[PDB]
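In what follows, a structure is listed as C-alpha cells, so that the remarks can point back to it.
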Amino acid sequence: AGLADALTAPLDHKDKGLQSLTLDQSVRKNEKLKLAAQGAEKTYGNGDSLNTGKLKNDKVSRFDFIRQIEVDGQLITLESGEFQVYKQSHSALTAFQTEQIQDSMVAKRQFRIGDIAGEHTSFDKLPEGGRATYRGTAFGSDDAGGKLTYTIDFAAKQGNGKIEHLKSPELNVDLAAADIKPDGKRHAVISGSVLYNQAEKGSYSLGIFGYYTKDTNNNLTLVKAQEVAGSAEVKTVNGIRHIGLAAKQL
C-alpha cells in the first residue's frame, strides 16, 4: 500500500498523482497530530507536508491519528481515531473519524473533513466555455462506496451534481446548482445547497483544481480544470452528517 513509505520516506518528484499535502486545517499551530500505520508513526505540526506521492490514487488511505495539544509544557491528547486521505492527480483531502476524545478518555464517534488542498484553479483563469462532467468518490462515516457525479457549465459558471450508492439512504442527495465564485485567495470555489426528495437538506462546497501552462513570454496559454474536491453537510433524522467529495474527468 505504501503507508509507512508515505510517513517515513521523503518526497520524491518522480511519484504519481499529488505529491505534497500541506496540513493546515488538520493541525492547528498550537497542537500536534500523530499518524501511525504499517508499523510507522510520525508527528506532524502545522504547515508540515504529508507525502501523498507514495499513496494510491482514487483510494482511501487509512491511518491512526492522535490529536494532542501543546499547553506550555508537555502534550495532552485531545483526540484519537482513524485518519482518512483521498488522493487524486491534482488535489487531495483528509478526513477524521473520531473514536476517542478527552474527558471533561471518553468514547465518542465523529466524522469531520480536514484539509482540502491541491493545485487550485484561479477564478480569473477559468475556461470561458464548455461543459465538464466529473465523476469520483463520495465517502462518509464508515462508508467509502459513494459515487459522485458533478457537472460544471463554464459558460454560465454553474454546476450541479448527484451522490449515489451510499449506505445511508438520507445521504444520496442531489447537489443544487450553484454559481462559481472566487474565495479570499481568488480560487475557483462553489457553494450551494443540498436537496433530497425536493427538500432542502444541507449545503455543499467544491473547489476546482487543475493545471496550467505559460508560453515563452509569460503569457497564459493552456488552462484545464480537471478535478473538483469538497465537502457537504446533510441533515438526517439522527443529526447532521458530513460527506467528503472528490471527482475528476475521464
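Counting begins at 1 with the first residue displayed.
The backbone N, Cα and C atoms fix where each Cβ goes, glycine too.
Features of the protein shown, as given by Swiss-Prot:
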- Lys224 to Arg (Swiss-Prot position 249): Increased vaccine efficacy (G1 variant); when associated with 153-L--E-170, 192-T-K-193 and 211-E--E-236 (MUTAGEN)
**Item:** Cβ-Cβ neighbours of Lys224 (mutagenesis position) (radius 10 Å)
**Value:** 15
**Message:** Distance between the Cα atoms of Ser104 and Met105, in Å as an integer, please; the 5 residues between them are unmodelled.
**Reply:** 9
